[PDB]
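For reference, the structure is listed below as C-alpha cells.
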Amino acid sequence: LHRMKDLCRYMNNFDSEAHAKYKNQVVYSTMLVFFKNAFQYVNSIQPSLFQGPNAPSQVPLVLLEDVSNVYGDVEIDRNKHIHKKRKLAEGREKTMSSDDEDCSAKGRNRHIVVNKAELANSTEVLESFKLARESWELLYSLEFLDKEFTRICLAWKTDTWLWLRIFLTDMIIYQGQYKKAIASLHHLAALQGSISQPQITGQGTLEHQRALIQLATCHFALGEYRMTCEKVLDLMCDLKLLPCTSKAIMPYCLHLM
Amino acid sequence: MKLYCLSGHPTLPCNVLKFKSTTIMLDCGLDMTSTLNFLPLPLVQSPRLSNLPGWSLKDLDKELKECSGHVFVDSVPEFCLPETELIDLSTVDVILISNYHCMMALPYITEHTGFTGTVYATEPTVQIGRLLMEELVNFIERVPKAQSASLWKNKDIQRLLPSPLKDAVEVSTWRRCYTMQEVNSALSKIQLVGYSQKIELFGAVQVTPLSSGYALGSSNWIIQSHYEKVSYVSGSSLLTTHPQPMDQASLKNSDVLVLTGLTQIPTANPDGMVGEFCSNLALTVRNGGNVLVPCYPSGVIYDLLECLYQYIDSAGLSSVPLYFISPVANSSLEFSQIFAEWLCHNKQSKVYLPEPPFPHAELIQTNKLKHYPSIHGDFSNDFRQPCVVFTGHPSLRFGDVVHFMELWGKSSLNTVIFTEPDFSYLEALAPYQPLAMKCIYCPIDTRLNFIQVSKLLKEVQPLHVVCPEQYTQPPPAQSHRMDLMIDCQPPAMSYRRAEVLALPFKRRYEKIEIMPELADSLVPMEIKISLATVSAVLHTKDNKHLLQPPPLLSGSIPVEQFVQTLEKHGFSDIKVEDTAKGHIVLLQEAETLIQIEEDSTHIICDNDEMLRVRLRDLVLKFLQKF
Amino acid sequence: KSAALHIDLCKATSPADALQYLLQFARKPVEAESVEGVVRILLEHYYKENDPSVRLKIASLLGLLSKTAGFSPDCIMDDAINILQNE
C-alpha cells in the first residue's frame, strides 16, 4: 500500500540503459500494484462477474462517495462544501475517463476515517483500498507501466472485461463522472443477462443497481442534483459503509443527496 | 418456519409444516362437497333420476343432467382431494390426525402418493374413521356407476356451465372413492396414541395429542422443539359434551397457533337447534308423517339421540320406532359404548358402578332404538310407517338416504331434518327439488364459534395465529358481522388453498446436554454476571446433541492501569512512549513491544520466543472472554 | 405450449401466482418433442426466481416432464446438474 511511495520516488522518465535495473524494478512494481488493485476492486465490487457458472454468483457491491467524510468532523470544511465537493471527491486529477486506470491523487490529499469494526482492518485493508488510486497514478507516471495499462485496456475489451470494468467504475465513482458509471450500469445489465455464466440476470441485476447508485453518487459529487436524483430513482425501482445486496442499494441512494 | 396448506376447506384442513428437520402433515381431510355436483347414487334405479332431461349446449348432453334448473353430472360422485402435487408427499415424515372427519383422504395419501412415513392418531378416532370409510366404500360400491363424465372438466367448457358447476374448483384433481383394500392398507400404517402422550419424532420434535372435547378421540396437537412450540387447534368444543373438555392450558407459550376446524353457521346455538330438531320431528310424527335424519353413523347422532330419549317420554311418543340404518350401525353403537374412559368426569364416573356410559343401551333394551345394517334385511319386516330414520350420507348422494328421499319425497306429511352443517342443505337437496317433503335445516355444530375462540386466544396469547382466510373475513351470507371474525393483536396471518406461509418463528438457541465429566473441567468467572469457556467435541445421535470432553477477550485494562499495574511484574528497563489516546510500551532486550488500542491490546515479539508466552500470560491476569 | 407458458410465468407475480400457474401446468401432459422448449423456459425462470417454493415446484415439474413418453433427457442433464450445483 505504501510501497508505491518509494518506487515512484525515483526518476519517472529515467534512462533506459543507465537505469535499466531501476526502470525494470519500477515497472514490475507498478504492474504488480495495478494487478493487486484490479483484483481487489473486482473482488469487492464485482462478485457476480468474478464467479463461474457453478459458483455462488453473489450480489456485487459498489463504492460510493465519501459523504460520511464531509458530514464527519475530520473533513469539516467551513467554506469548501458547495463547489469543493467535486474537488474533495476527485482531487481535480481524473479529468479524463481512464478505463482500467486510476489517475487520482486523493489518497494523499485526504484519508479514510474507518474504525476497528467499521472496516476489516484499520491499518491494512483501509490503506490498501485508499492507495489504489495513488499506486495507479504512480504507475501511469512511468511510461512503460502506463503503456502496458493502456494496451491491456484496449486489448482486453475493458467494458466487457470484469476487472477492467470494476476499475473503471471505481475510477468514475471517485472522479465524479456520472456518464461513465451510467454507461457501465447500462452495459452491466445486458452483459450479465445475455451471458450463460451464473450472475444477476435481467433488469433487476445487483451489479447494475450498484453501478446506478455509484452513478448517482458521482452525479451528486459533480453538482448535478437533478441527474443524481433521477439516477437514484431509477436505481430504486475513500471508504464508505454499504452492503453488497441490491436491497440495501435503494436506501443508500438518498445519502449523497 | 414454513407451512404448506394443501386444502382451502376450513373445517377439512391439510397443512404441512417444514419446521426443523421434519415435515409434519396436520390432518388429511376430504372435501366431500364436490359430491353435491353429481347425481345421487340410488340403491334401486329410480324412474325420476334416470329420465331426467339432459342439458343443452352448442356442441356434452349425456354427461350433464338438468333437474329443476340446476345442472348435475350423470356420473359416480367424486371427492376433491388436498393438493398433493404442491409438495412431494414422499418427504412427509409424520401425519397427525385430529378427528375422524379429518381422517378421510388418508388412503389417497398413504397409497397413491408414495408416502412412507408414520401416522399418529387416537384410538377412538382410528376406529370411528374406520367405520366412516367402511360405510363410504359400502355406499359407493353398493351399486357401482361408471365415470364416463370427463368433457365437463375441460377448462374452456366449465366456464359456460351454470353457477354450482362453474364455481367448482380443482375439478381436474377430483378422484373416485378409494377401494377397501386401500382403506385397510392405510389403517395398517397407524400408531395409536393416548392423550398427553409424548411422541418423539427422530429425537427432533415432540408431539402430544390434547383432548379437544369436540368428538370421541378428537385431539389438538402441540409440536415443540424445546424452545419453539407450534400449537394445532383443530375442531374443538367447550360445551358440556361427552368427551373430556379442552386442555386449554397446554396451548400456552405457543410461538405459532395454527387454527382450523371452527364452526360453520356461527349464529346457531347448538342447544336451541337440538330443541328445535326434537320439536319439529315430534310435530311431524304426531301428524302421522315420517322423519328422515341424514347423519353420520357416529357423529352428532349420539347427542340428539340422548335428547330424543329424554324428549319422547314427556312427549308421549314412545310407541314410534327409532330406526338407525347403516352398514356400521352396530359397530358405531358398540364403539361409542366401550370408549368410556375417553369421556368427561361426569360420564366416565359410570365405570365405577356397573353401567354403560351412553343411555342408548337403554333405548335398545326397551326396544326404542332399532339399528339395522341395511334396508333389505330385517328392517323391511319390522318397518312401521310413522317412524324416524337416521341413515345415509348427509351429502344426500349415496346411502339409504337416497332411497328414503325418493320414497317419502312425494308427500308433504314426511320431513327431512338436516343436522350436519358441512353440506349446503339447499345444494344437497338440489337433485330432488320438486318434492313436497317438508325440509327443515337445524344444524348442530358444537365446534368453537368466534366469541369462544376470541376468549381462548386472549387466554392463551399466542405470538402468531394461522387460520384459513375464510375466518379473516365475515361469512359471505352475512358480510357485515364484524363479530364473526378472528380479532388478534397481531394481524393473524391467513392462508388459501396451495399457499405457502413463511412463518417468522425462526429462533436460535437449540438445546444441548453437557455431561458431568466435561462440567467438572468447566469453571465459571465473574463479569459485568457469570461466564465460562468451553472447548469440547460435539457428538450427535438421533438429532440429540451431546458435548463430550476431548477469538475474543474481555476485561478492564485502561491505559493508566496498563502502565501502572504490570510495570514491574518480572522484567526491567521499560520505557513508555507518549502516544495519543494510549501508551506504547517496548523493552530494550530485543525491541519486544506492547501496543494498546481503545478497548484492545496486543503483544509484539521481536526476535524473541521464550518470553512471549509469559508476556501474554501477564496480561491474562484480569482478562476474561466476555 | 412454450411461448404461452413463458409469457404467463413472466407476467405472473413471483410468490403465489407463478406457483398456481405451475400447479395448473403440471397436471396437463406435454408432448415429447415440445419438452425441450418448456424445460428451457422453466430453467430460465428458475434462474430468475428467488422464492424457494416456486423453485421447488419448478424442480418437481421438470422432473415430472422427464417421464413423458419416449422423450430423450440426455440433452437436459447438464443444465440440471449445473442448477443443482448452484442451488
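Numbering, chain B: per Swiss-Prot, residues 1-59, 64-532, 535-556, 583-658 in sequence.
Determination method: electron microscopy, 3.1 Å.
Note that Cβ sites are derived from N, Cα and C of the backbone, with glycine treated the same way.
Swiss-Prot lists B:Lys2, B:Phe19, B:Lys510, B:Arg511 with the feature 1D-myo-inositol hexakisphosphate binding site. In this view, B:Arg511 (1D-myo-inositol hexakisphosphate binding site) is surrounded by 11 other Cβ atoms within 10 Å of its Cβ, with every protein chain counted. Taken residue by residue with DSSP, B:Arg511 (1D-myo-inositol hexakisphosphate binding site) is part of neither helix nor strand, so it is coil.
In this chain, no residue six or more apart from B:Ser283 (mutagenesis position) has a CB-CB distance below 8 Å. According to Swiss-Prot, the mutagenesis experiment B:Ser283 to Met carries the following note: Abolished interaction with BRAT1.
One mutagenesis experiment catalogued in Swiss-Prot, B:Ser283 to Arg, is accompanied by this note: Decreased interaction with INTS11 and BRAT1.
Annotation of the mutagenesis experiment B:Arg644 to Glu in Swiss-Prot: Abolished interaction with INTS11. In this structure, B:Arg644 (mutagenesis position) is part of a helix by DSSP. Under 8 Å, Cβ to Cβ, and six or more positions away along its own chain, B:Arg644 (mutagenesis position) finds B:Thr624, B:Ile635, B:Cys637.
Cβ neighbours within 10 Å of B:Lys510 (1D-myo-inositol hexakisphosphate binding site), excluding its own Cβ and spanning all shown chains: 11. B:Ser283 (mutagenesis position) carries a helical DSSP state (H, G or I). Each of the binding-site residues B:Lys2, B:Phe19 was scored by the other Cβ atoms within 10 Å of its Cβ; the lowest score goes to B:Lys2.
Neighbours of the 1D-myo-inositol hexakisphosphate site: apart from B:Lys2, B:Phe19, B:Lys510, B:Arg511, residues of the same chain with C-beta atoms within 8 angstroms of the site's C-beta centroid are B:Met1, B:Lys20, B:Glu232, B:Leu507, B:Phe509.
Largest Cα-to-Cα span within the 1D-myo-inositol hexakisphosphate-binding set B:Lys2, B:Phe19, B:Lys510, B:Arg511: 13 Å.
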